[PDB]
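**Student:** Let me give you the structure first, and then I'll get to my questions.
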Amino acid sequence: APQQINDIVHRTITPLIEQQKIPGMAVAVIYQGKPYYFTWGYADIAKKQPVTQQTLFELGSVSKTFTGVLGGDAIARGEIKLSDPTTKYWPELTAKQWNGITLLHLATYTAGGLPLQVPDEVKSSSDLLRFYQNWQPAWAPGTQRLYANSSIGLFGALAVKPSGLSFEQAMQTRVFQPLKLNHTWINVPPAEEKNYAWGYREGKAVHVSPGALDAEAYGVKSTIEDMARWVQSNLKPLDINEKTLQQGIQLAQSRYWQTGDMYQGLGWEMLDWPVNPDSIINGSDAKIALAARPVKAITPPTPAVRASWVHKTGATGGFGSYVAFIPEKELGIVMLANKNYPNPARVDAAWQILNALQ
Ligand SMILES: *[B]([O])([O])[C]([N]C(=O)[C]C1=[C][C]=[C]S1)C1=[C]C(C([O])=O)=[C][C]=[C]1
Ligand SMILES: [K+]
């Protein structure tokens, strides 16, 4: 690999692993459209299994970027419209607070304060309907952004309804397969367990537990190679042969709302480049605080901007992931770890690396 990439990655990540006590980590840097991989430590401490380029990590909320692109692909296929009322897909949502809430609001966390998490007690389809029917919005739709699994999660579930496929089948056939993400999974098959890293929380080995809308909001597991290919695909959508998928990727990076320096896409979040780490942290869900922020609609949405820092953070109880890329520089990075460490530290490292290589 080019020495400049080798050096900045090792000089940045080694200290990070030491400071955060991360058991295992994989990093990919995409430079001028080529991936370079790095691994450290352990996927399974007790069984002494090292992290490799084939190790599966829980992506946590980075899964939302796949959900956003799958929704974009459905829009491109003419199956759904973001301007469609949620009730068009779920007529059973008869409670009056749902009047005026569209798929756009669900996809962008602007429905009026849907909760951060779906309660553990909510499991079945009937439980889910009851939960959304009982939810009382704090605000009118399209006025404030409140990051939430229950918002983009519902968007993903509804977006695939016209297809006639389960969410998992739609993701596999319309996104994973076309992009050759052959070691990316919503449910890890038994044959792949030998490569599934354990997450570590308070020193205990853990894997994510089943939950309602998990697949849609935080349930994808993937390798550093497939994630590098996902970044490549999002950096250069015009190279994608499947027209609706190319279009869907472009729709997911469009700018729908602005709050401060941040713009909300479908799954992806974007800031204009150049920008410093402090601004990225404060202009993203990478902050320690859970924040309600008024938003300004971008009418109509701005098509994907090349000079942007496009990114997404993700976590599960035992994992911490981060993806960021800058289209106009053909540069990107994926950082996958089996410990859920502070988001600001992820942004700091990613920025240090990409700024050095830009
Ligand atoms: B996402 O923003 O990473 C999302 N992840 C999950 O809901 C999956 C998890 C299961 C247990 C812990 S995270 C998310 C993460 C968190 C958090 O800080 O743990 C909160 C809200 C959403
Ligand atoms: K589920």
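Going by Swiss-Prot, the residues shown for chain A are 20-377, listed in order.
Cβ atoms are placed via backbone N, Cα and C, with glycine included.
From Swiss-Prot, here are the annotated features:
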ACT_SITE  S80  active site, acyl-ester intermediate
BINDING   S80, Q136, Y166, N168, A334, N359  beta-lactam binding site
MUTAGEN   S80 to D, E or G  Loss of activity
MUTAGEN   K83 to Q or T  Lowers activity more than 1000-fold and increases protein stability
MUTAGEN   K83 to R  Lowers activity more than 2000-fold
MUTAGEN   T86 to I  Increases activity about 200-fold with respect to cefotaxime. Reduces activity about 8-fold with respect to cephalothin. Reduces thermodynamic stability
MUTAGEN   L135 to A  Reduces binding affinity of inhibitor compound 3 about 4-fold
MUTAGEN   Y166 to E  Lowers activity more than 1000-fold
MUTAGEN   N168 to D or H  Lowers activity more than 1000-fold
MUTAGEN   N168 to A  Lowers activity more than 6000-fold
MUTAGEN   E235 to K  Increases activity about 150-fold with respect to cefotaxime. Reduces activity about 5-fold with respect to cephalothin. Reduces thermodynamic stability
MUTAGEN   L309 to A  Reduces binding affinity of inhibitor compound 3 about 30-fold
MUTAGEN   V314 to E  Increases activity about 100-fold with respect to cefotaxime. Reduces activity about 5-fold with respect to cephalothin. Reduces thermodynamic stability
MUTAGEN   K331 to A  Lowers activity more than 1000-fold
**Student:** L135, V314, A334: which of these recorded positions has the sparsest Cβ neighbourhood within 10 Å?
**Tutor:** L135
**Student:** Spatially, and counting Cα to Cα, which of the mutagenesis positions is closest to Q136 (beta-lactam binding site)? Options: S80, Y166, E235, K331.
**Tutor:** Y166
**Student:** Could you tell me the C-alpha distance between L135 (mutagenesis position) and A334 (beta-lactam binding site) in angstrom, no decimals?
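**Tutor:** Cα of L135 (mutagenesis position) to Cα of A334 (beta-lactam binding site) measures 13 Å after rounding.
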**Student:** Taking Cα atoms as reference points, rank the mutagenesis positions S80, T86, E235, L309, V314 by distance from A334 (beta-lactam binding site) and give the first.
**Tutor:** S80
**Student:** Using a Cβ cut-off under 8 Å and a sequence separation of 6 or more, which residues in the same chain sit near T86 (mutagenesis position)?
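**Tutor:** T86 (mutagenesis position) has long-range Cβ partners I171, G172, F174, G175, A178, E235, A236, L285, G286.
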**Student:** Say we define neighbours as other CB atoms within 10 Å of the CB. Which of the recorded positions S80, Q136, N168, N359 has the fewest?
**Tutor:** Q136
**Student:** Taking only C-alpha atoms and a 10 A limit, tell me which of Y166, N168, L309, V314, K331, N359 are near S80 (mutagenesis position). These are the recorded positions.
**Tutor:** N168, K331
**Student:** What whole-number Å value do you get for the CA-CA distance of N359 (beta-lactam binding site) and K331 (mutagenesis position)?
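**Tutor:** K331 (mutagenesis position) has its Cα 14 Å from the Cα of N359 (beta-lactam binding site).
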**Student:** Say you check the Cα of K331 (mutagenesis position) against those of the mutagenesis positions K83, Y166, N168, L309, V314; which is nearest?
**Tutor:** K83
